[PDB]
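A.B. asks: The structure under discussion is supplied below as structure tokens; questions concerning it will follow.
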Amino acid sequence: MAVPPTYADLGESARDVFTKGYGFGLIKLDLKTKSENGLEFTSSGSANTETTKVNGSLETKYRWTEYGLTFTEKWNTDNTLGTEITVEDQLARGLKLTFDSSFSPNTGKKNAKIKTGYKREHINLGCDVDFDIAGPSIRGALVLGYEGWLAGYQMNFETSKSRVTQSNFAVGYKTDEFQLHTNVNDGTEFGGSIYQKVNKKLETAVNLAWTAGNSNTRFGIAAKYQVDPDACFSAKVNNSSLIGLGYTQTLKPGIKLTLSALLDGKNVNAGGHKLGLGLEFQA
């Protein structure tokens, strides 16, 4: 709808074409549970192919759909803690405000954070303040809208240094099928994305990136085809001679299997090529 997206979600569609369906060198195992009322949990467990390390994760999330409340815990592997309370669409439509905290009983480190955001027609703001140790920081954002045309700007002020350390501006055109997005970071890194919803079964994305004022540039192209209403195929290739492939297959209503393989030119096949096995298991 005419509400402009969050600045952190600009180009989100073209980003996932280069992201979802892949997972090299990391055997990821998850387990999701669906329930709009009550709560939902999801566990995770990624085993590293290289460093044979194991990393688990938990995430319980209660939801009060009658008041917008949404609690959350995590308790990561390396003794990392964290809670989160969310309230939205209560004072007005649509204001969102959350709370956050963290812990680390490894050596005694804490961290707090607050988020904020307001969205309407053609207007979408969002501020974030984190009360981290030795660095309170403010992070605001702004996105406007005008007949598909849509511009944005993000700020990141830091208080211990009393200076702004990051300023990003973005302009783009986004309709229901065609989507363009360009980005600039500190007047140095320049972005670029094009999303093409060709047919009912084909998606196409291209990205661009370069550093100023350098001569070299980095680019890549990706696609996702929906073979079967259960399976799909993903393929991406860039300028560094890397050709990553993916394949998602639904073995059972609620169980999907993802297998991926990263190839490195010009050694196909010769040297070390990273692979992975992602197995979804939603309940």
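Quick note: numbers on chain A are straight from Swiss-Prot, i.e. 14-296, in order.
In case you wondered, yes, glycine gets a Cβ from its N, Cα and C as well.
So Swiss-Prot says this about it:
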- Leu255, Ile256, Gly257, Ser273, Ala274, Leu275, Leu276, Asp277: NAD(+) binding site (BINDING)
- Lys33 to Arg: Decreased localization of SQSTM1/p62 to damaged mitochondria; when associated with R-25; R-66 and 122-R-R-123 (MUTAGEN)
- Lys66 to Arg: Decreased localization of SQSTM1/p62 to damaged mitochondria; when associated with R-25; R-33 and 122-R-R-123 (MUTAGEN)
- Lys287 to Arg: No effect on localization of SQSTM1/p62 to damaged mitochondria (MUTAGEN)
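Are these features on the surface or tucked inside, and what are their neighbours?
C.D. replies: Within the same chain, residues at least six positions away from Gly257 (NAD(+) binding site) with a Cβ under 8 Å of its Cβ are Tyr35, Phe37, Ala248, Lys249, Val250, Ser273, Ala274, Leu275, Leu276.
For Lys33 (mutagenesis position), applying a Cβ distance below 8 Å and a minimum sequence separation of six or more within one chain yields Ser247.
Cβ-based neighbour count (10 Å, all protein chains) for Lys66 (mutagenesis position) stands at 11.
Reduced to three states, the DSSP call for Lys287 (mutagenesis position) is coil.
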A.B. asks: Going by Cα-Cα distance, pick out whichever of the binding-site residues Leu255, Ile256, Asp277 is nearest to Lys287 (mutagenesis position).
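C.D. replies: Considering only the listed binding-site residues, the nearest one is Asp277.
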A.B. asks: Rounded to the nearest angstrom, how far is the Cα of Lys66 (mutagenesis position) from the Cα of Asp277 (NAD(+) binding site)?
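C.D. replies: Their Cα atoms are separated by 23 Å.
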A.B. asks: Other than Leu255, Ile256, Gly257, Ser273, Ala274, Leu275, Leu276, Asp277, which residues of the same chain sit close to NAD(+)? List them in sequence order, counting a residue when its Cβ is within 8 Å of the Cβ centroid of the site.
C.D. replies: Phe37, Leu258, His286, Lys287
A.B. asks: How big is the Cα-to-Cα gap, in Å, between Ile256 (NAD(+) binding site) and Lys66 (mutagenesis position)?
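C.D. replies: Taking the Cα atoms only, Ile256 (NAD(+) binding site) lies 26 Å from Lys66 (mutagenesis position).
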A.B. asks: Measuring Cα to Cα, how many Å separate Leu255 (NAD(+) binding site) from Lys66 (mutagenesis position)?
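C.D. replies: It is 25 Å, counting Cα to Cα.
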A.B. asks: Reduce the DSSP letter at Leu255 (NAD(+) binding site) to three states and note it down.
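C.D. replies: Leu255 (NAD(+) binding site) sits in a strand per DSSP.
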